[PDB]
2 protein chains.
Amino acid sequence: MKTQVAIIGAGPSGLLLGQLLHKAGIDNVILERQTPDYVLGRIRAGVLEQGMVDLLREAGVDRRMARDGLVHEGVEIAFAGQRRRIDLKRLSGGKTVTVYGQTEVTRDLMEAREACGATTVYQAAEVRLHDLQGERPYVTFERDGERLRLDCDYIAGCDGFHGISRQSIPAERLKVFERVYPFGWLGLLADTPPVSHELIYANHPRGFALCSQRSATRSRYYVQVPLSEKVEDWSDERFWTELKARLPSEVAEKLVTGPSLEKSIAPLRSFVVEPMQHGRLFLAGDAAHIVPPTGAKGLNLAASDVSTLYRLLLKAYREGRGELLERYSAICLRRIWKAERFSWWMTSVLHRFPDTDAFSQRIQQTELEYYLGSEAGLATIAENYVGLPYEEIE
Amino acid sequence: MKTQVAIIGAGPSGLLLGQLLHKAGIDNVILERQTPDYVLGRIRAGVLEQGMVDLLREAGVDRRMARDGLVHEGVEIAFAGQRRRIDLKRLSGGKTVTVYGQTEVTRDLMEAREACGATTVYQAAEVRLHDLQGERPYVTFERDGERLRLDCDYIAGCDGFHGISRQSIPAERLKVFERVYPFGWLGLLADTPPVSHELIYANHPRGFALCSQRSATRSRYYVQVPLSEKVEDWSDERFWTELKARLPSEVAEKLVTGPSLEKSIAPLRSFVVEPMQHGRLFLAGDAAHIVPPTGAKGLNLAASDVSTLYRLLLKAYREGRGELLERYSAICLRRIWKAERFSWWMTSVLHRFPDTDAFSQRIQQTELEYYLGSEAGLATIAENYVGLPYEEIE
Ligand SMILES: Cc1cc2nc3c(=O)[nH]c(=O)nc-3n(C[C@H](O)[C@H](O)[C@H](O)COP(=O)(O)OP(=O)(O)OC[C@H]3O[C@@H](n4cnc5c(N)ncnc54)[C@H](O)[C@@H]3O)c2cc1C
Ligand SMILES: Cc1cc2nc3c(=O)[nH]c(=O)nc-3n(C[C@H](O)[C@H](O)[C@H](O)COP(=O)(O)OP(=O)(O)OC[C@H]3O[C@@H](n4cnc5c(N)ncnc54)[C@H](O)[C@@H]3O)c2cc1C
Ligand SMILES: O=C(O)c1ccc(O)cc1O
Ligand SMILES: O=C(O)c1ccc(O)cc1O
Ligand SMILES: [Br-]
Ligand SMILES: [Br-]
Ligand SMILES: [Br-]
Ligand SMILES: [Br-]
């Protein structure tokens, strides 16, 4: 079996990369460990940057998004009883973000991939990578018991945090950066109208709360929760009572509650590996880095890694410029570290930490008061929130 | 013995407050524990904000400053081999800072006080405060052995961190915020031309370094040093070799070194007390709060507390508005917390901390790269550096 670019993983990264490549005439095969239905059952991200919205259009997979996605021009931050709005559009020079669920994007791409007929192998068991430093690397996997080999020129590891690709690079070639936060997010998806037309991030003494949305009739809420909590310990009712307890009263009063469609706990983490490649293997998305969701950068960073890898593969195949591929990590890492810093900052100012002394609490409050009341402070939040510019290469 | 306003301490705060009050017709007596020469021997701050420069003019003590002070329009920050300049003037909307030593300001005020004939009692031993909540508080002290009593309407505690005034307020009425940093600054004053026309803050792997000045022929340099260091362990030569080791080579090459006129180690600290008053006692300057010197806010905060207290005392004496004095702490604390936050931020990004993991180091570097390369980031540094606006009261 043979292809040009082998792609491990069919989440947003793998599908987006694959779609881009296919439209340009570069053969690519995707290997996914799960079934399509399993991948489609993941409720995750909901905020997309301008850059990602353009990459979807470029991949020709934007019809449904242009119809159903909500364009937001601001986000609110509530702390100490007051609600402060950040005008993203005015402060960033006219950029906005688009709210459209990750499940939707994945569904749009999977459909687009099916229609064009490109190769996708689900239930690809025991994927293994070989000859990463040769001229002809290959992948082996098991489809219903028999071991099959797939030959390619390059391998794109788009298998997420627990994927096999990052684990395939000799640990001594890698430099790992990581911070684990002492809390997670308990998220809840409901078929009720969102409480606000825009998102509300909330710093409350009991912990962080976030009011988000998926459509005009579907909502998503999160509340900061310690690592000891179990999802079965949180009935729908306990969640609504806690959410209400963390929001300003004029917001809590108009909250339409309802039974959960999905409920889960996601732990917060920061993680970066350098470099992001090894021989003919290139990492993209969660396979290479993790950000706490506070800044909504995860899926967005995945898009920029992919945007970069794709353009570098094009130069390589169409222009015979195979040497530019060495620049992948340098290019990606610049944007990644700034997104990691924004995510970390957002996380530290909106969440309540366990053993904080009096001084740190006052500083946290003052960070908010300064950044939310200063035109220059608001602009730092805004330009980072909408998304810093993609570097163009060459 | 009787006066209207008793002032404890003859450093910048006490003298400035006293001078302002005197010019407006409000009698005031200053009690200082040391001799004039001792106070004059302290080498400390060198950077003055616009607001402080105007308060000096208002006190009519600005002739020498207008002549010898250096107006700076920018400051440089060096990290990872590169030097980045922050244009304060362009970024803050035209404000600048003025470099004029603290010793000079103190000398100008002491001279001004002498000429106008206001009462200053040096070597005022064992100062004690009494009847703080009555209508007539008083101060007792010892001048060459005999105990004298001074009656007044109000007491301004301008006695610094180790003064008696903060210690005179019942500890249960006070709320203390404090952070101690695991390092200090080893400063050196030399009679050599400064290495740059503007200040250079430096983040280097060996620790922080700062190149400052006092005049066109006098310089002041600092290098971050751990708490274990003793000044007698640092010969002039050891200092120059370390300073040079922490600066970019094109800067180190042109450094004119020389024997020290003064050399000392100042530990870094953050400290705030709330409220800043008790009955007829009002705290000002270091008596109420400490900031690490990284943002040059100490003497500047002292000026704003004093500017506020003075205007409130004027309303009280001239207008019979004695009730406005209750607003002192609320007014002062707003500016103080923002200055404390700026100082903390500057400190955390320019200094090397002892037990930092890989992630934090990368974030520290990225903080600098973001704030120094973003127009909005640069503006946050600039408006804070020149000094946020003084609140006007009423
Ligand atoms: C559980 C979780 C919750 C999250 N929640 C949020 C959230 O609420 N908000 C938010 O803003 N962001 C959230 N994120 C982050 C955001 O969803 C991601 O950054 C985004 O999904 C990254 O896409 P990806 O393609 O890189 O990774 P993924 O979506 O993880 O896709 C990787 C894919 O590769 C497959 N794969 C794994 N191992 C192998 C293998 N050995 N062989 C073959 N295929 C393999 C997996 O089955 C998976 O389909 C979350 C991430 C996770 C892991
Ligand atoms: C040792 C030290 C080093 C510093 N170094 C720097 C530096 O390098 N850079 C910088 O930016 N800032 C520095 N600062 C901070 C800056 O100098 C101050 O914020 C500024 O001096 C505050 O002025 P003040 O009048 O409030 O206090 P001070 O200048 O401390 O004056 C308070 C005065 O009150 C007197 N006093 C004390 N106790 C009594 C008493 N019991 N009775 C009567 N009088 C009393 C003292 O003798 C003193 O004269 C430093 C502060 C200190 C303490
Ligand atoms: O799921 C969301 O809608 C969502 C929105 C904002 C954010 O920062 C993180 C999130 O997961
Ligand atoms: O003494 C200085 O000149 C000086 C300058 C800048 C600064 O932040 C701190 C300082 O003590
Ligand atoms: Br979703
Ligand atoms: Br995220
Ligand atoms: Br000085
Ligand atoms: Br200071």
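How was it done? The header gives X-ray crystallography, 2.3 Å.
Backbone N, Cα and C define each Cβ position, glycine as well.
In sequence order, B:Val47, B:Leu48, B:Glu49, B:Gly51, B:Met52, B:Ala339, B:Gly387 are the residues near B:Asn300 (mutagenesis position), counting only same-chain partners six or more apart with C-beta under 8 A. Under the DSSP three-state reduction, B:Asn300 (mutagenesis position) is assigned to helix. Among the features that Swiss-Prot reports, FAD binding site is placed at B:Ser13, B:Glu32, B:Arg42, B:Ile43, B:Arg44, B:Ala45, B:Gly46, B:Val47, B:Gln102, B:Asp286, B:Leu299, B:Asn300, with the record citing experimental evidence.
Look at Swiss-Prot and you will find B:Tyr201, B:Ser212, B:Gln213, B:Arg214, B:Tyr222, B:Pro293 tagged as substrate binding site, backed by experimental evidence. DSSP gives B:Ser212 (substrate binding site) a strand state.
Experimental mutagenesis is annotated in Swiss-Prot for B:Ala45 to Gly, with the remark: The positions of the substrate and the flavin are not altered. When Cβ atoms from all protein chains are considered, those within 10 Å of B:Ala45 (mutagenesis position) total 22, not counting its own.
According to Swiss-Prot, the mutagenesis experiment B:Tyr201 to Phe carries the annotation: Reduction of hydroxylase activity. Using a 10 Å radius centred on the Cβ of B:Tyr201 (mutagenesis position) and all shown protein chains, the other Cβ atoms total 21.
Under the DSSP three-state reduction, B:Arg220 (mutagenesis position) is assigned to strand. Around B:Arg220 (mutagenesis position), a 10 Å sphere centred on its CB holds 23 further CB atoms from the protein chains shown. In Swiss-Prot, the entry for mutagenesis B:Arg220 to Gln states: Lower affinity for p-OHB than the wild-type. The structure shown retains the original residue.
Here the residue is the original one, while Swiss-Prot reports the published mutagenesis B:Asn300 to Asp with the comment The side chain of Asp300 moves away from the flavin, disrupting the interactions of the carboxamide group with the flavin O(2) atom, and the alpha-helix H10 that begins at residue 297 is displaced, altering its dipole interactions with the flavin ring.
All chains included, 23 other C-beta atoms sit within 10 angstroms of the C-beta of B:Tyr385 (mutagenesis position). Classification of B:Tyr385 (mutagenesis position) by DSSP places it within a helix. Under the heading of mutagenesis, Swiss-Prot lists B:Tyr385 to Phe and annotates it as follows: The positions of the substrate and the flavin are not altered.
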Exercise. Tell me which residues of the chain lie with their Cβ under 8 angstroms from that of B:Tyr222 (substrate binding site), as long as they are six or more apart in sequence?
Worked result: B:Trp185, B:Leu186, B:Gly187, B:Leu188, B:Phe208, B:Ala209, B:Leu210, B:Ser212
Problem set entry | In sequence order, those recorded positions of B:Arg42, B:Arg44, B:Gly46, B:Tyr201, B:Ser212, B:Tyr222 whose CB lies under 6 Å from ligand 2 | B:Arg44
Seminar exercise, completed: In this structure, the one of the binding-site residues B:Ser13, B:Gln102, B:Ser212, B:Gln213 whose CB has the fewest other CB atoms within 10 Å is B:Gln102
Exercise. For the binding-site residues B:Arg42, B:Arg44, B:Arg214, B:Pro293, B:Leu299, which one has the sparsest Cβ surroundings, going by other Cβ atoms within 10 Å?
Worked result: B:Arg42
For this session: Sort the binding-site residues B:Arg42, B:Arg44, B:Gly46, B:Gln213, B:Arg214 by C-alpha distance from B:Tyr385 (mutagenesis position) and give me just the closest.
Result: B:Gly46
Problem set entry | Among B:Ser13, B:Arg44, B:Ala45, B:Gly46, which are recorded as recorded positions, the nearest neighbour of B:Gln213 (substrate binding site) by Cα | B:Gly46
Seminar exercise, completed: Between the two most distant Cα atoms of the substrate-binding residues B:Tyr201, B:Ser212, B:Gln213, B:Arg214, B:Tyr222, B:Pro293, the distance in Å is 16
Problem set entry | Proximal residue to B:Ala45 (mutagenesis position) among recorded positions B:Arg214, B:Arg220, B:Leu299 (C-alpha distance) | B:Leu299
Problem set entry | For B:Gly46 (FAD binding site), nearby residues of its own chain (Cβ under 8 Å, 6 or more apart in sequence) | B:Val99, B:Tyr100, B:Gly101, B:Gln102, B:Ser212, B:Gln213, B:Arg214, B:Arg220, B:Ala296
